[PDB]
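All remarks here apply to the structure that follows.
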Amino acid sequence: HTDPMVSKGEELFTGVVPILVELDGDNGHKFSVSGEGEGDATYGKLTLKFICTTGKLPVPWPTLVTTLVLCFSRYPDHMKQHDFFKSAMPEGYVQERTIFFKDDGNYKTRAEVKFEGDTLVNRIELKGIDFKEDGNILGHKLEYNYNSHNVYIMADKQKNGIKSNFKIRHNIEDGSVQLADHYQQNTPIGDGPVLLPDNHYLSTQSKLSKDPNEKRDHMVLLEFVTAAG
């Protein structure tokens, strides 16, 4: 890369980076989720296996996919200047979201994504309120799958970061659809310079699977993210 700042952020994601994901979540049903796996940013490849360490997960697994490391997205060479997530490393960035579920409750998530040595760590705290106890979320009426999406990344120059809002559409078991309206903002942790991008997209593609030898409530995730625009 002609740009040495781009060479700084890209050097941290040249090969296979190990990932660790931790989530403390909360109507007020408390739970915890631990995730482990690898990330290959040269390909946008994501391989993660999450485990509900507190027992049964009180929510459906697909509703936590967007919450449970966009720094592993594959940014094309002519777009490396627009990679905010990698440019904030290794100090990291804070990812905050409010996920509105149509005719149900909402998630409020605060995340710290940073490097701890060779390991990329994702710290999440999740607060969910105003959910229906027998609704789709708390009643586990969502199917165990996921769709492909294109999220619009814009930058906020007054926060020195990014912002994005997009719609995730979960599939209800009866054939209907549950809307999860996302609002997202990302700010850098350190004081150093970062890459404030132009408007672009992130094309996502996910697969949900189960480990036949795992007896705890878990989710296997295969995800590919690539930027476009």
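Sequential numbering from 1, following the chain as shown.
Each Cβ is built from the backbone N, Cα and C atoms, and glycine gets one as well.
Secondary structure at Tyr146 (mutagenesis position), taken from DSSP and collapsed to helix, strand or coil, is coil. Other C-beta atoms found within 10 angstroms of the C-beta of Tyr146 (mutagenesis position) number 21, with every protein chain shown included. According to Swiss-Prot, the mutagenesis experiment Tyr146 to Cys (Swiss-Prot position 145) carries this note: In mut1.9; shifts fluorescence lifetime from 3.03 to 2.74 ns.
Quoting Swiss-Prot on the mutagenesis of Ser148 to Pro (Swiss-Prot position 147): Increases fluorescence at warmer temperatures such as 37 degrees Celsius. Neighbour count (other Cβ atoms within 10 Å of the Cβ, all protein chains): 9 for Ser148 (mutagenesis position).
In the three-state DSSP reading, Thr204 (mutagenesis position) counts as strand. For the mutagenesis of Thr204 to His, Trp or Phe (Swiss-Prot position 203), Swiss-Prot gives this note: Results in significantly red-shifted excitation and emission maxima. The structure shown keeps the original residue.
Here the residue is the original one, while Swiss-Prot reports the published mutagenesis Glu223 to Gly (Swiss-Prot position 222) with the comment Suppresses the 399 nm excitation peak, leaving only the longer wavelength peak at 475 nm. Sequence-distant contacts (6 or more apart, same chain, Cβ under 8 Å) of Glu223 (mutagenesis position) comprise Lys45, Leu46, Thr47, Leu48, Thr204, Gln205, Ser206, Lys207.
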Worksheet item: In DSSP terms, helix, strand or coil for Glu223 (mutagenesis position)?
Response: strand
